[PDB]
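The block underneath contains the structure these notes are about, expressed in structure tokens.
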Amino acid sequence: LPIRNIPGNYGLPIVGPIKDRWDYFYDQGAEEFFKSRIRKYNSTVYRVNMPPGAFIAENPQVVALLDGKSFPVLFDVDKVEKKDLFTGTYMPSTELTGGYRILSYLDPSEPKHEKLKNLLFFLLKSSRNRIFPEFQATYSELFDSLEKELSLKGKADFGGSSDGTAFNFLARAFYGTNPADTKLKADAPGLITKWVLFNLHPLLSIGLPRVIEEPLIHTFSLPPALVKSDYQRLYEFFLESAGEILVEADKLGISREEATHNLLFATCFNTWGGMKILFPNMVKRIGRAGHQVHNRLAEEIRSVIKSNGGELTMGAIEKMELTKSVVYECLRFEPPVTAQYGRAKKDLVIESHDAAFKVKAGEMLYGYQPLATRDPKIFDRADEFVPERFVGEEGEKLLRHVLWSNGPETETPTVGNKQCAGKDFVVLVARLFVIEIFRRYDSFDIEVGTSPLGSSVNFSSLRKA
Ligand code: HEM
Ligand SMILES: CCCCC[C@H](O)/C=C/C=C\CCCCCCCC(=O)O
């Protein structure tokens, strides 16, 4: 491939980044922000300013990678450093996390990265026999509540009930603890939501006019002191509930305090927060796929469970070809977390589809994942949600290009890489979610709106089996 100069520029000091921020948040939105520049520069690799800039991030300047050939450089731990860039060009204060640099911020060259990721592998493995029954019990209560709400109001707000459900499910599945039996009661979602806001506010819009939003959430960090007592309630819950896991933390050579802050973060931020984005998104996309798809899913799921003597098991799920494919297609079409960063460790040559680009050691690389996973040079019908895309031997090959986990779907997270520690768990619970829907309902209708993180979704009809 021909070597091309990386196009784009960062504009003037101060005002360049501000104008780009306004495009990103207000005047274009993320997807068009990136696509308009791909068109202007005739390139899927270019220089751009990223939020937050201002007084939050020292340096907004990145090289953006917006196709599925160049993007995977971001997984290569021999090419990029992954230290303190979980959230991009700024890092939330460690005051927000008990004074520790939590696992998600650690480069694999740091010894505690290996220890803490092993702790999480253990948490997940040791929960294996509680996941199915607790998911089935907690999500059954959710759909009960949504039917109730639909009957009263003519619509049922998914997110406002499902957030409680997700935390209850995680407390019961991971820690054998029902939050209702603790001092947290039903408060966890509100507590976690406020704390996540204090971490992520520089990257989000809450729909307020820019004249209010810009000085309030886009210019300076929100003070960690204001969420410390809320965080303390969560900390004490984990300290008191995570006993069996903390025994393993002890064997792995992790202090009780460090392990507890990490368990808090993995459960509340990575898992519950990731589920808060994914599940409403899935409901939106599957809803849009229409009633014929719903009926095919119902028929497959119910038939397979019946073939399995009414017992839902991991083996039964392997038989549900459309269900598996629909979950992967949700993850491809709409990656729940769109922003991955890495800093070049050395001089690199990054290949795209039609040219190669040289980057210098120290340059911040950035990828907007949806442009890599809807790359029309890799996927046919790239902008179409195709339920059956991954069905069959040939369909399954394309999974190497599904990147939601910060690595190919065909790869495994390890202590040596920065791929999502909960990769298998996420795919499993997404499957169980679809199963629980279509074992109960033939089809459904939805109303949809925007949310700071993912999607706001109401059910307007739930057609019972
Ligand atoms: C739908 C839910 C989830 C989504 C969308 C998601 C997504 C991601 C993504 C995109 C990253 C890469 C971060 C980066 O840019 O470096 C990541 C990393 C990570 N995730 Fe997940 N995740 C989810 C659930 C979970 C679960 C269940 C766990 C349980 C352990 C988990 C633990 C982690 C950890 C520890 C990392 C950092 C990995 C490392 O340092 O090597 N996540 N996740
Ligand atoms: C509330 C968000 C929880 C997602 C946790 C998941 O494990 C990984 C997150 C990885 C990067 C941190 C930044 C997350 C910002 C999400 C909103 C904007 C976007 O999609 O990039």
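Numbering of chain A is taken from Swiss-Prot, so the residues present carry the numbers 52-516, in order.
The backbone N, Cα and C atoms fix where each Cβ goes, and this holds for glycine too.
A 10 Å cutoff on Cβ-Cβ distances gives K133 (heme b binding site) a total of 25 other Cβ atoms nearby, all chains included. Swiss-Prot lists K133, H164, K168, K469, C471 with the feature heme b binding site, giving experimental evidence as the kind of evidence.
Experimental mutagenesis is annotated in Swiss-Prot for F137 to L, with the remark: Impairs allene oxide synthase (AOS) activity, but confers some hydroperoxide lyase (HPL) activity. Confers strong hydroperoxide lyase (HPL) activity; when associated with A-155. Of all the Cβ atoms in the protein chains shown, 22 others lie within 10 Å of the Cβ of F137 (mutagenesis position).
In this structure, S155 (mutagenesis position) is part of a helix by DSSP. Counting every protein chain shown, the Cβ of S155 (mutagenesis position) has 21 other Cβ atoms within 10 Å. Here Swiss-Prot describes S155 to A as a published mutagenesis experiment; the accompanying note says: Confers strong HPL activity; when associated with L-137.
One mutagenesis experiment named in Swiss-Prot is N321 to Q, and its note says Abolished allene oxide synthase activity. In the three-state DSSP scheme, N321 (mutagenesis position) falls into the helix class. Remark: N321 (mutagenesis position) has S155, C471, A472, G473 as non-local neighbours, by Cβ distance under 8 Å and separation of at least 6 in sequence.
Annotated (13S)-hydroperoxy-(9Z,11E)-octadecadienoate binding site per Swiss-Prot: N321, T389, in sequence order, evidence recorded as a large-scale study or a structure entry.
Residues within less than 8 Å, Cβ to Cβ, of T389 ((13S)-hydroperoxy-(9Z,11E)-octadecadienoate binding site) and separated from it by at least 6 positions along the same chain comprise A81, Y419, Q420, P421. According to Swiss-Prot, the (13S)-hydroperoxy-(9Z,11E,15Z)-octadecatrienoate binding site annotation covers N321, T389, on the basis of a large-scale study or a structure entry.
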- prompt: Near ligand 2, which of the recorded positions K133, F137, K168, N321, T389, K469 have CB less than 6 Å from any of its atoms?
  reply: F137, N321, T389
- line: The answer for which recorded positions (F137, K168, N321, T389, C471) have a CB under 6 A from ligand 1 is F137, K168, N321, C471
Message: Cβ within 8 angstroms of the Cβ centroid of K133, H164, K168, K469, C471: which residues besides those meet this for the heme b site?
response: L154, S155, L157, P159, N457, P464, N468, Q470, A472
- prompt: What is the number of other Cβ atoms found within 10 Å of the Cβ of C471 (heme b binding site)?
  reply: 19
Field: For the binding-site residues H164, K168, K469, the one whose C-beta sees the most other C-beta atoms within 10 angstroms
entry: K469
Max CA-CA distance, Å, over listed heme b-binding residues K133, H164, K168, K469, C471: 15
Query: Between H164 (heme b binding site) and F137 (mutagenesis position), what is the CA-CA distance rounded to a whole number of Å?
result: 13
Field: Cα-to-Cα gap, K469 (heme b binding site) vs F137 (mutagenesis position), nearest whole Å
entry: 10
